Amino acid sequence: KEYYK
Amino acid sequence: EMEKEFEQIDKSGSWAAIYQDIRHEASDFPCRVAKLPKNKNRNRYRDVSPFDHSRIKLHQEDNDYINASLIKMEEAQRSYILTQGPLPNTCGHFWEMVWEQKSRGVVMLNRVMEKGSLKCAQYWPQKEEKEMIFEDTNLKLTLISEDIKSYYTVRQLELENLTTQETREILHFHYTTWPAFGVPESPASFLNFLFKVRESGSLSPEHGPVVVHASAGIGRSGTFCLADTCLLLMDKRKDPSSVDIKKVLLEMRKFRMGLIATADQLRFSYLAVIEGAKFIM
């Protein structure tokens, strides 16, 4: 649910 | 000129530092509307939001929020709408945005399936005879033709407002082999794709801003727009070698957080502008 890592 | 500046950065290996500097200096603006609880399910990622001041507003009394930003480069005289890969519930919004903003082209830089995960909804019809109807926004979308090449596809779409029965041709430029947080196959592959987008007239000011997206719509999208703007400026200016890529990127990040997501993408944008300059002279 997050773009980064 | 820039090639010399490019030679230097590569030798030191400071790309990660040059990039980390741009990140430190990048603008930070409130994202109140994107973070409203009623909009959680309109955002693909919690760490990627449009700034309140540059966000696109849907012309809908219900809820005007879409995860999309207007990027207005006033010196280069070109605007872009950067947005996320539409969600299954936001495909209607995406095409409403395309209609309301009078966009003529859509540039997609991701794939609908990446690493077994769905990075994006199937927001355009795959077969001429299976058109898409969006009930909520009263829009119909038909695949007219497609031209498939080894690393990109160009599709021709018809967008119709069911209320007015106006129809518009939308061009869909789909770079199909650009991986998340990676780079295109080569500068030449990127430049050929960009030049096809340019030649179609979709970046012309006679239309609304082109829509550019990936999965989040910041990394690959920023690489595409940064290179397109820098090349525009080198044609306009009486001193082409003057253009400073980091200044242009920081100007773009006043409108959307996170544009260009890795040091290698930043490096690749320089390469594309240097290599792309030979065609403009």
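Chain B is numbered as in Swiss-Prot; shown residues: 2-282, in order.
Here the Cβ of each residue, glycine as well, is placed from N, Cα and C on the backbone.
According to Swiss-Prot, the experimentally introduced change B:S50 to A or D is described as follows: No phosphorylation. Taken residue by residue with DSSP, B:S50 (mutagenesis position) is part of neither helix nor strand, so it is coil. Residues near B:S50 (mutagenesis position) in space but far in sequence (CB under 8 A, at least 6 apart, same chain), listed by position: B:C32, B:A35, B:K36, B:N44, B:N68, B:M258.
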